[PDB]
Number of protein chains: 2
Amino acid sequence: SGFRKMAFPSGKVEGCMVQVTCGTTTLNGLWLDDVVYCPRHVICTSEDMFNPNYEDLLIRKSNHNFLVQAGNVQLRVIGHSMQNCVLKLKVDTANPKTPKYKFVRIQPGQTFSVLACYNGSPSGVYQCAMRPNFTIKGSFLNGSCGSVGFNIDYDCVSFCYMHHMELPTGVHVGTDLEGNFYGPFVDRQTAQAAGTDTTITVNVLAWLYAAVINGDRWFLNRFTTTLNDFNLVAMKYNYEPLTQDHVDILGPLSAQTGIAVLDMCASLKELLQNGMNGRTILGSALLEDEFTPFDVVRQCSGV
Amino acid sequence: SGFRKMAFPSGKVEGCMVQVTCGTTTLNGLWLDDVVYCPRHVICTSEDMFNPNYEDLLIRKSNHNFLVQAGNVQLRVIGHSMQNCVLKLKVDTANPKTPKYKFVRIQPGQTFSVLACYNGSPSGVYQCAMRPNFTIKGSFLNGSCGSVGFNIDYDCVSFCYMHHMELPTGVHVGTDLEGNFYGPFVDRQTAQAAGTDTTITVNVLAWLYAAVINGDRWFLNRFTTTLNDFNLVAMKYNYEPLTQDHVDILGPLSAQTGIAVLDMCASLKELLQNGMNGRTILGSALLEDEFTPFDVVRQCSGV
Ligand SMILES: *[C@H](O)[C@H](C[C@@H]1CCNC1=O)NC(=O)[C@H](CC(C)C)NC(=O)OCc1ccccc1
Ligand SMILES: *[C@H](O)[C@H](C[C@@H]1CCNC1=O)NC(=O)[C@H](CC(C)C)NC(=O)OCc1ccccc1
């Protein structure tokens, strides 16, 4: 037993990270087949980033201006293109370590693993949720752009995130692997607002189920509620409204504990209105919402 | 910026995990050079585990009784030996993926990454601290034994932990890679007590420094303290006594924030005596102690 925030094993992605340098700017790229993907602001000087015209900037760059390095081994760039906010650098060698992979655009409330890299070398791996306001609470320093987020299903890597920027609030924003930003953000170093964030209700419920599956029961009570009655409370606490789809997704957990979903909603309601009284759930004194229902099943059954 | 619980990239270890089966018991082994390391209770039936005589049990096993499988590829076992609580299975093939590696015995209060595996296949990776009472707060199901804990320094993997057992309290115990248990534990499925756990004071201080480096400042105050005065408080709260060695290790953080270590101790003292008043530090409402000073430096400088 036990429950932890767990990242996917990163080996399949580690073999795809390379370094991309353009003039004095260096960040990471993702090498799949004969293409290297990287954020387009690699072509900016630290001064261009406050208001770049990426078209005019790219027009002064040729293939030999993109230095791509896999380990200590250099790659030869034979073409380049700009797709939305990423660059696609064509190289003359297919990555012999390319895994089976897909590009997917993840939905808010889903989770994924981030392999934080610098100079094309992995630094560490951690799990993130795509917030409802399309931000993530990451750990990113200068040079970390091009670090990617991913899920793994058996042997297939679904790439869903490439890192680009940190907002003034300390949260992090990026694109899918076709260069489209998650959320209302642009890759210009100017003040940008993510808007009100809300708690992922279905994930909090899954984590309360995970808590019961691991022996923390003090918050179960003799009450029940309705979808409509609970959502009047979710409103007051900037929680996502719960839906019947959410209820269905909690089915497997509702069946392994024997606790009806609306009964667990009744516990959550009391925790929202009364706090935790200095008690703790799975070693946390806050309500955690970065575990999907899928995440709890996977960990509580050894996938 | 940002601060997260981050595991090392797991690729170098993923290439060393194999499956080891003996009769009906299956767990994981670590394949390095021409040797596979695994917990010795792989030779037990589920009934033997409540009181095994490992010598008498091993005497009925030959090389061909140890089924070792790397992916879908079987390995040929040409010798076996029992060193303390692990088995060493000699195979006729050296792991072509063997990294540079060391076997180290970690100290209480240090951290390491766990690659949780089942059937020789990685499931996920997470960071753990070796508690002062020589337990860890992991995520382990049946079949996870043989999962290993490790650190990485550039290209060298320091293996420090192999998983064996879950105590009745829900915490997890294991050995170093020479088969010696961390703590007062034996590999028999009987009730065993880890004893009082205590909070890793030096790690809490490092995480408060990490909080300042990331903009959480509300807990800084106008007070200071002495090593002796603080440790009279640490006592009351089952905190590890702070030492001058601890003070030195916090030097780099004490120099990047400009906050004297005894001043930060004064903040911790007030947080212990007064709680957090429903406030939060790096998104947690508890005092976190599973980050070493080394861990904070590494993450706040991109190693
Ligand atoms: C790419 O490596 C980098 C990631 C930032 C740097 C610190 N933490 C991050 O997540 N991105 C940028 O430098 C980005 C470039 C634009 C053209 C999109 N601008 C940015 O993030 O500016 C805000 C900022 C910069 C430096 C420190 C903190 C915030
Ligand atoms: C090895 O795969 C396994 C790991 C346990 C199983 C559940 N969570 C863990 O960490 N170890 C054992 O089964 C171990 C065998 C002895 C000979 C050391 N006994 C054990 O951990 O028993 C306690 C226990 C068993 C099953 C569920 C929960 C606790």
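By Swiss-Prot numbering, chain B shows 3264-3566, in order.
Placed from the backbone N, Cα and C atoms, the Cβ positions cover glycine too.
Under DSSP, B:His3304 (active site, for 3CL-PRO activity) is assigned to a helix (H, G or I) in the three-state scheme. Around B:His3304 (active site, for 3CL-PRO activity), a 10 Å sphere centred on its CB holds 24 further CB atoms from the protein chains shown. The active site, for 3CL-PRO activity annotation in Swiss-Prot covers B:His3304 and is backed by sequence analysis.
Long-range Cβ proximity for B:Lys3353 (variant position), meaning a same-chain Cβ under 8 A and a gap of 6 or more residues, is found for B:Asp3297, B:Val3298, B:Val3340, B:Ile3341, B:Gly3342, B:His3343, B:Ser3344. Quoted from Swiss-Prot, the note attached to the natural variant B:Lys3353 to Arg states: In strain: Beta/B.1.351.
Around the Cβ of B:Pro3395 (variant position), the same chain contributes B:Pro3371, B:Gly3372, B:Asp3460, B:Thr3461, B:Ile3463, B:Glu3503, each under 8 angstroms and 6 or more positions distant in sequence. Listed in Swiss-Prot is the natural variant B:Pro3395 to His, annotated as follows: In strain: Omicron/BA.1, Omicron/BA.2, Omicron/BA.2.12.1, Omicron/BA.2.75, Omicron/BA.4, Omicron/BA.5, Omicron/BQ.1.1, Omicron/XBB.1.5, Omicron/EG.5.1.
For B:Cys3408, the entry in Swiss-Prot reads active site, nucleophile, with the evidence type experimental evidence. Of all Cβ atoms in the protein chains displayed, 26 besides its own lie within 10 Å of the Cβ of B:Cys3408 (active site, nucleophile).
B:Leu3468 to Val appears in Swiss-Prot as a known natural variant, with the remark: In strain: Zeta/P.2. In this structure, B:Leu3468 (variant position) is part of a helix by DSSP. Spatially close to B:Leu3468 (variant position) yet at least six residues away along the chain are B:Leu3505, B:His3509, B:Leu3513, B:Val3524, B:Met3527, B:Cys3528, B:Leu3531, B:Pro3556, judged by Cβ distances under 8 angstroms.
The two recorded residues, B:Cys3408 (active site, nucleophile) and B:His3304 (active site, for 3CL-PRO activity), show a Cα separation of 9 Å. A Cβ distance below 6 Å to any atom of ligand 2 is met, among the recorded positions B:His3304, B:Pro3395, B:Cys3408, by B:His3304, B:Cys3408.
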